[PDB]
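Worksheet: one structure, shown below.
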Amino acid sequence: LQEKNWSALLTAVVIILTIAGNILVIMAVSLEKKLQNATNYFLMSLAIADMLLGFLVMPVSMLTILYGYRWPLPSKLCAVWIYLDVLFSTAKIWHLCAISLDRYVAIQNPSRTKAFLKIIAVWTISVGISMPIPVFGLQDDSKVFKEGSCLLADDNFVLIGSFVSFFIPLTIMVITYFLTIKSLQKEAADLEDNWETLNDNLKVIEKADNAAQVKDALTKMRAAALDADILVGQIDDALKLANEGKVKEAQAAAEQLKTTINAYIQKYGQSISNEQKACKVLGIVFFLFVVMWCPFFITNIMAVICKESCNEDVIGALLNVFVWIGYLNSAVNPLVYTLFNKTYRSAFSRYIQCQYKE
Ligand SMILES: CCCCCCCC/C=C\CCCCCCCC(=O)OC[C@H](O)CO
Ligand SMILES: CCN(CC)C(=O)N[C@H]1C=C2c3cccc4[nH]cc(c34)C[C@H]2N(C)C1
Ligand SMILES: [Mg+2]
């Protein structure tokens, strides 16, 4: 005991910011009805994972730092504590991958129960991924102990576990994020194309002298609206006048079509800027998970590669540092939501003032 007493002051700060911030997230998705969507339902499940990592794993870790990385508890709790840490971390990364995938599929498409079934699937996948760690590690203390330190000692568990709980969900998540960004760039682009078509043909109709010019322009306007409804019917109403030779009537109907076009373009176009706003916040969450966990997972693989060549006491001392940089990620998602989403910031501000009604 008290082999390192300076380090555990800092780790208590990281434990408290984790518990309290993620309690504010869980409260905001439970209570604030502007946050009742499928992405925020996933962000709450991530927050429970971050909270249970802060309650269950992180105090036991600080306890080991206070005992000189020398396991202070009953010995069959070591494999359980490895299992909790690996379960919450597997759940977190496949949540971010499910968010990224479900939001990409939403931009190639037109219930809380449907979100909640998916969350349960991610958690039940994560329990089955993490399952060999107590099943094998409780039967053999050499898979979870290294010189009285509780740490995942089995090299095949580290390699299998580094890919199926960090690198293959990351790969799917970074591909789906890029494709999502490209889809939004295609949808902001196709809209601008439809705007130019509609605006150009309205100017054609306003200068038109013959029915044929008006009819052709309205046919091209109808197609643009169909590519992007009330507008289509209004265009068809102008088309019948144009087919009837009522040029002046069709021209007056077209100046009225303009107000409807402005409303629809700005709405579908407000909702493209909002999806790019939302994608940008999830990108910071995705980025901060990877960059803060990269020094732990790269070094953990390098321990297994240069097992004998490298200084196992330096590598072991760097992993003790780098696991807490990764634990610090559990404090950061609530801060990201505060900085970039008004609804979370307002929710957090009222919950701190013990005002729980909207
Ligand atoms: C097919 C029948 C074989 C049964 C007898 C085998 C005995 C060998 C020991 C362990 C196996 C581990 C199972 C690995 C299967 C995938 C587990 C996984 O996905 O990850 C492991 C875990 O995440 C770590 O971090
Ligand atoms: C139990 C706490 N201890 C002992 C000091 C740690 O070393 N914790 C780290 C272990 C991890 C690990 C190692 C190997 C394969 C893996 N697949 C998924 C993970 C993982 C999660 C990862 N967690 C987030 C940090
Ligand atoms: Mg033009």
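Don't overthink the numbers, they just go from 1 along the chain as shown.
Per the header of the entry, the method used was X-ray crystallography, 2.6 Å.
Quick reminder: no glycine exception, Cβ is built from N, Cα and C everywhere.
Residues or ranges marked as serotonin binding site in Swiss-Prot: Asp85, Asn300. Taken residue by residue with DSSP, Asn300 (serotonin binding site) is part of a helix. All protein chains considered, the CB of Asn300 (serotonin binding site) has 21 other CB atoms within 10 Å.
In the three-state DSSP assignment, the secondary structure recorded for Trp81 (mutagenesis position) is helix. Here the residue is the original one, but Swiss-Prot notes a mutagenesis experiment at this spot, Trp81 to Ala or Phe (Swiss-Prot position 151): Decreased ability to bind serotonin and psilocybin.
Swiss-Prot documents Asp85 to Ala (Swiss-Prot position 155) as a published mutagenesis change and attaches the note Abolished binding to serotonin and psilocybin. Cβ environment of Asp85 (mutagenesis position): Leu53, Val57 lie under 8 Å away, each six or more residues apart in the same chain.
The note that Swiss-Prot attaches to the published mutagenesis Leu152 to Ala (Swiss-Prot position 229) is: Strongly increases dissociation of bound lysergic acid diethylamine, without affecting binding affinity. Reduces signaling via arrestins, but has no effect on signaling via the phosphatidylinositol-calcium second messenger system. Counting Cβ atoms from all protein chains shown, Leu152 (mutagenesis position) has 21 others lying within 10 Å of its own Cβ.
The Cβ of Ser162 (mutagenesis position) lies under 8 Å from the Cβ of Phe297, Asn300, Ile301, each of these being in the same chain and 6 or more residues away along the sequence. Quoted from Swiss-Prot for the published mutagenesis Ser162 to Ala (Swiss-Prot position 239): Decreased ability to bind serotonin and psilocybin.
Record note (Swiss-Prot) on the mutagenesis of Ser165 to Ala (Swiss-Prot position 242): Decreased ability to bind serotonin and psilocybin. Proximity of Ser165 (mutagenesis position) to non-local residues of its own chain (separation of 6 or more, Cβ distance below 8 Å) is seen for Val86, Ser89, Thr90, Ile93, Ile129, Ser130, given in sequence order. In this structure, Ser165 (mutagenesis position) is part of a helix by DSSP.
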Revision key, fill the gap. Row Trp81 (mutagenesis position), column other C-beta within 10 angstroms, all chains, value 20
